[PDB]
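Enquirer: Before we start, here is the structure in question, set down as structure tokens.
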Amino acid sequence: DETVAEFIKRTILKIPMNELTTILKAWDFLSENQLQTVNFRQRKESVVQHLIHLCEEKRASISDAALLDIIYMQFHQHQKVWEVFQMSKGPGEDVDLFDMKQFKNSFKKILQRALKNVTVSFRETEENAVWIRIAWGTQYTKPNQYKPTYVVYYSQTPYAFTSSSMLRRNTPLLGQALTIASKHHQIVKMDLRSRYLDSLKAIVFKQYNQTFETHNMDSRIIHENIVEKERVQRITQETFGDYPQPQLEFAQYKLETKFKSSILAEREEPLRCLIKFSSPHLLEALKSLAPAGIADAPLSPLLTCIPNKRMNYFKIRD
Amino acid sequence: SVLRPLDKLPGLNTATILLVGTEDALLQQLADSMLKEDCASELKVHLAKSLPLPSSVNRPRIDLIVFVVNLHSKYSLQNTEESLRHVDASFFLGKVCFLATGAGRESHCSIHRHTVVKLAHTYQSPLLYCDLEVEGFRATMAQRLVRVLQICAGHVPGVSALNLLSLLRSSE
Amino acid sequence: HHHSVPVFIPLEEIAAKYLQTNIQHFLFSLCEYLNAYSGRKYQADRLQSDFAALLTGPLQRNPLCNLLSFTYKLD
Amino acid sequence: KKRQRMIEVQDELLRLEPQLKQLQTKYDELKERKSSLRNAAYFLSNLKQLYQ
Amino acid sequence: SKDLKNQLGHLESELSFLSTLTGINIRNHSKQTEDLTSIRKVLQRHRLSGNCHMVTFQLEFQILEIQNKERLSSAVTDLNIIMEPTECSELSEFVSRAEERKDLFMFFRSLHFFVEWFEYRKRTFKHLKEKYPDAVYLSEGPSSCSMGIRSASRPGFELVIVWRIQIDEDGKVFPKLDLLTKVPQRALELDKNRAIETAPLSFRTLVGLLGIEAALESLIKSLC
């Protein structure tokens, strides 16, 4: 049909020119002897037109376009905001023998019996990862290919990452499918959202610190307050550690505490506030606040517990 | 503790200056610009954040005090206002200077110039302007400060700090 | 404080049951678990790498390496 | 409207199963516990009186 | 040289702490290196002695480190361990098994578990010995496997409890508890209820009911 061709054309137009050959080689839909016939030296439009002609001369189904979209998304993986889930299991349950075919079958059958029209595409890659692309629909509409949902599941682990695109309408259904296909009982959402998937992976798996101990100049200038400088340096080094900080970009705090400072002494109601910290590389600008003279030597525990508590959004009450 | 100008005896051809401010990098750059040249005297530079200083006896006598005020932050203004209460009046007789930084970029200024003008006029002290981020102006400011320090230290026969107080007096 | 044990290894249960009492038993249990996992993974990897001719298709394997399934035709 | 009812009934069943599981385990372990206790008591008393 | 003495003391304290934590007291160690290069191959012969809290051992092995562009393969090509000639045959059996299998860590783990169960049996047998010195007769000693329960009233009615330590082919250690009844035929012609031939099995149920030492002291009190 024409919808598949339009989907493939849009997906190819999204791909840059310098890395298009790698994506086309990873797709492995067109034969290798058909790639050298196309000249990647001319304009992008002519190359895309020739590729569309080649993909139309051959039988192009809807699964190949979904696989190409999955490949592009897992190659970029920085265009969406990612959230984390956590699944719990009962005390009397034994360790299960994970099987990929049964997992795929259950995850497909749950959505096929709940809804009517829904597209599911799988991709099993090493690092023990399963990428799932879901196109949603119902009994009276066709699956919408413009707003897909991406899920990254790690086998035999209680964690799973998801792209927050449209699952706000079908969140309980996706949670049920995940907790049934993986043989679990409960599921909850963690207060940890971020655009950097590798940072979330390192924080959730708490493997950002990989250092273990094992045995196998112008004297005319007099710097005063040097003891305070060495003290604040020691405090910063002890609080923020010495490992490379994970890369975050946002933090949010909600405050419902009372104002304590003659001024609003008779007030018995809290002061509602919402504070947002934004930075290209968070946890690295804060570490340089105390030596620069903008904050005290020990920072507030609310700012130095981001990777340890695995939390990004905070609520504080009186 | 209160700092006093004439607590100790002077050294042999030695002049000492003290720089009080919140930004340590600017103070370090200013000290480097002051000491990068050669003069007839032996110069010494001390750096501090606020007053009073940590107690010590080894510290020689101070000849000049410069208060650096950054117009882009009220924290430095509050720090200077707090530090101005730990020096005796006898030090304000031509041995104290104010240096305002950041007047070039008016869009970044958070403090009006009238505030620092009135602050300098209240304590009867000169007021200098310089953008310490640029090296070309910082070198000239350092040379001027070195000359003022040499005048205040007593290395110029016939001119003292009390005379410099009358030389740099403003009409209004 | 921190460790390098894989996620699929049940470390939390062994810790909750043996960390506060008989620490050496906890250490030896962790040793046994890690040795068994390493041995199973080594067996699987060697079978996949060395004898690739007798195997028709790629064998199925899970991260914990506790379920194997493969078809083979010998000559 | 019926979709949400289906979802909530599935949730109810998934929440209700493990309680039945645990109850069954407790029952069929306590039964054999009692049986073994009775047998041991009988044998011990018999041997005690025999030696007496 | 006070700092050097402090460093020596700290290192000795850390060594003692590690030795009492892990459970192995290591003696001197010797290493011999040989460069047999064709990509590089090195042969390292190691030798070391030690003891585990009751048992001394001396091992000597050799490894072949094959260093190359992307891999560093180290395999124990030869191993040989020697221990004092005790009367435990299963210990020497496992010694020969680990010798033919060429494994180092499993040997230490099994030795730790074996000596732990041995000290458990030793501290269990001697406790009930002095508590009831008139109802038990330890004919061989607390470091043995058998146990003889007997009353001083009559030397005819008495039995034995057997406690053995087993090491399977995998390498794990598991004990076993049985009993054998040496009772004259007079008690058999006296009692027709026939509740003695089913004594071992039921006894296991007993030790599967409320513990080991509890069952032992219950049997002692019943025979008393």
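So for chain A, numbering is Swiss-Prot's, and the shown residues are 2-217, 233-277, 282-338, in order.
This entry, so its header tells us, was determined using electron microscopy, 2.8 Å.
Note that Cβ sites are derived from N, Cα and C of the backbone, with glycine treated the same way.
Looking at Swiss-Prot, the entry for mutagenesis of A:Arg11 to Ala says: Decreases the binding to centromeres. Swiss-Prot documents A:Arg196 to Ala as a published mutagenesis change and attaches the note Decreases the binding to centromeres.
Situate these features within the shown structure.
Expert: When Cβ atoms from all protein chains are considered, those within 10 Å of A:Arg11 (mutagenesis position) total 13, not counting its own. A:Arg11 (mutagenesis position) carries a helical DSSP state (H, G or I).
Around A:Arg196 (mutagenesis position), taking its Cβ as the centre, 16 other Cβ atoms fall within 10 Å, counting all chains.
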Enquirer: Between A:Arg11 (mutagenesis position) and A:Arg196 (mutagenesis position), what is the CA-CA distance rounded to a whole number of Å?
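Expert: About 23 Å separates the two Cα atoms.
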